[PDB]
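**Student:** Can you keep this structure in mind? I'll have questions shortly.
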Protein chains: 2
Amino acid sequence: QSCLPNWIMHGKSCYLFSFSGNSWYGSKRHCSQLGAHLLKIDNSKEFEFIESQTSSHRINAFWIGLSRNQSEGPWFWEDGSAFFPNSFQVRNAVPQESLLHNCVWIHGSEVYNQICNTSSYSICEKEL
Amino acid sequence: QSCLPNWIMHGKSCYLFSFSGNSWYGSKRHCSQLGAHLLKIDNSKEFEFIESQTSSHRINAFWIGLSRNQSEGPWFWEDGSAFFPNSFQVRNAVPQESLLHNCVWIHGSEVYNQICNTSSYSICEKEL
Ligand SMILES: [Ca+2]
Ligand SMILES: [Ca+2]
Ligand SMILES: [Cl-]
Ligand SMILES: [Cl-]
Ligand SMILES: [Cl-]
Ligand SMILES: [Cl-]
C-alpha cells in the first residue's frame, strides 16, 4: 500500500498539502486531476494529524472538502455525507455573518466557513 | 477495460442508472460508496447517450453531478470544473423562480435545477 511521492501517509489515507492558491472549486478540480478529493475529516485521529500540519503552516488556510449548497443550510462532505461536529464545529456561525460563506477551510487550529471563490491553499486526500 | 455487472459502458466510462430515490446528497453518497461519482457530462456524445436513457425512463428524473453553492452563483461539476452549455443549458433560469434550486437533474430530454433535498433517481459514473 503506497502513497505517491510528496504525499504523506496517515491512517488509511495519503495526503497532499498543496501550497498553491486556488478558489475552493479550483482546489477541488486540482485534487480531482490527481485522482484524489479535497480532505474529508473522518475521525479524531485524522483531525489531530491534519491540525498538527495546519497549525505549523498558519500563514495560509487550507480548503477542505466541506461545503453547503444554501447560504445557510446543511454542511456536507465532498462524498455527500452529512457533517457531524465530532472533532470540531465550523466557526463563524451566526446567520448574517455566514452569508455566502458556503465552503470550509482550516486555518491553524480553526475550521472556518468562507467565500468559495477566495484563493487559498488546499489539502487533497486519496485512499492508501 | 471492464465495467461492473449492471453498469453500462459508453465512451470512456461505466454508468450506473440508479432506480432508487434519494436526495442529491444521498445520491452523491451512494455513488461515492461504489467508488464512483454522480454523472459529469463531458461531451455531446456522452450527453446524447445519457439522454437516450433518461428520455426512455421519464417516470422520474435522475440527479447528476452539477450543483452551485449559492443561487446567485455559477454551476460546477462534481469534479470542480466549470459548467459550459456545450450540450444543454440548465432549465428554469429567471432569478426569482430558481431560489434554493441549487442541484441539477435530468428529466426526459431536459436538464433542470431543483431543490437539492428532493428525492429522485440518479446516475453514477466511473472511468472505464
Ligand atoms: Ca479522511
Ligand atoms: Ca463523463
Ligand atoms: Cl472534492
Ligand atoms: Cl471527526
Ligand atoms: Cl459526486
Ligand atoms: Cl438545452
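All chain A residue numbers match Swiss-Prot; in order, they span 117-244.
So this one's X-ray crystallography, 2.2 Å, going by the header.
Each residue, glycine too, has its Cβ placed from N, Cα and C.
Below are the features listed in Swiss-Prot for this protein:
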type	residues	note
BINDING	A:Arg145, A:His146, A:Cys147, A:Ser148, A:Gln149, A:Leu150, A:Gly151, A:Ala152, A:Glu194	(1,3-beta-D-glucosyl)n binding site
BINDING	A:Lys156, A:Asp158, A:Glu162, A:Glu241	divalent metal cation binding site
MUTAGEN	A:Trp221 to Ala	Loss of glucan binding. Abolishes activation of NF-kappa-B
MUTAGEN	A:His223 to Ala	Loss of glucan binding. Abolishes activation of NF-kappa-B
MUTAGEN	A:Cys232 to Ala	Abolishes cell surface expression
**Student:** Between A:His223 (mutagenesis position) and A:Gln149 ((1,3-beta-D-glucosyl)n binding site), find the distance joining the two CA atoms and give it rounded to the nearest Å.
**Tutor:** 24
**Student:** Quick check for the class: what is the C-alpha distance, in angstrom and rounded, between A:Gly151 ((1,3-beta-D-glucosyl)n binding site) and A:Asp158 (divalent metal cation binding site)?
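**Tutor:** Given the Cα positions, A:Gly151 ((1,3-beta-D-glucosyl)n binding site) is 19 Å from A:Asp158 (divalent metal cation binding site).
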**Student:** Please list, in sequence order, every residue of the chain apart from A:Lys156, A:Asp158, A:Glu162, A:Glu241 whose Cβ lies within 8 Å of the Cβ centroid of the divalent metal cation site.
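**Tutor:** In sequence order, the nearby non-listed residues are A:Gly127, A:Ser129, A:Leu155, A:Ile157, A:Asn159.
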**Student:** Filter the candidate list A:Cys147, A:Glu162, A:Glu194 of binding-site residues, keeping only entries whose CB is under 6 Å from an atom of ligand 1.
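**Tutor:** Within range of ligand 1: A:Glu162.
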**Student:** Please check each of the recorded positions A:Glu162, A:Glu194, A:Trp221 and report the ones with a CB atom less than 6 Å from an atom of ligand 3, ordered along the sequence.
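**Tutor:** Among the recorded positions listed, those whose Cβ sits under 6 Å from ligand 3 are A:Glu194.
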**Student:** Cα distance, A:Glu194 ((1,3-beta-D-glucosyl)n binding site) to A:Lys156 (divalent metal cation binding site), nearest Å?
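**Tutor:** Rounded to a whole number, the Cα-Cα distance is 7 Å.
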**Student:** Quick check: of the recorded positions listed here (A:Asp158, A:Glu162, A:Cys232, A:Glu241), which one has the Cα closest to that of A:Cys147 ((1,3-beta-D-glucosyl)n binding site)?
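**Tutor:** Nearest listed residue in space: A:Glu241.
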**Student:** For the C-alpha pair, I'd like the distance in angstrom between A:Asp158 (divalent metal cation binding site) and A:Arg145 ((1,3-beta-D-glucosyl)n binding site), rounded off.
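**Tutor:** Cα to Cα, A:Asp158 (divalent metal cation binding site) and A:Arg145 ((1,3-beta-D-glucosyl)n binding site) are separated by 21 Å.
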**Student:** Looking only at A:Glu162, A:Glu194, the binding-site residues on record, which one has the least crowded Cβ, with the fewest other Cβ atoms within 10 Å?
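**Tutor:** Among the binding-site residues A:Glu162, A:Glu194, the lowest count of other Cβ atoms within 10 Å belongs to A:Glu162.
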**Student:** To which of the recorded positions A:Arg145, A:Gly151, A:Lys156, A:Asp158, A:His223 does the lowest count of other Cβ atoms within 10 Å belong?
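**Tutor:** So among A:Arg145, A:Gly151, A:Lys156, A:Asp158, A:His223, the recorded positions given, the one with the fewest Cβ atoms within 10 Å is A:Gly151.
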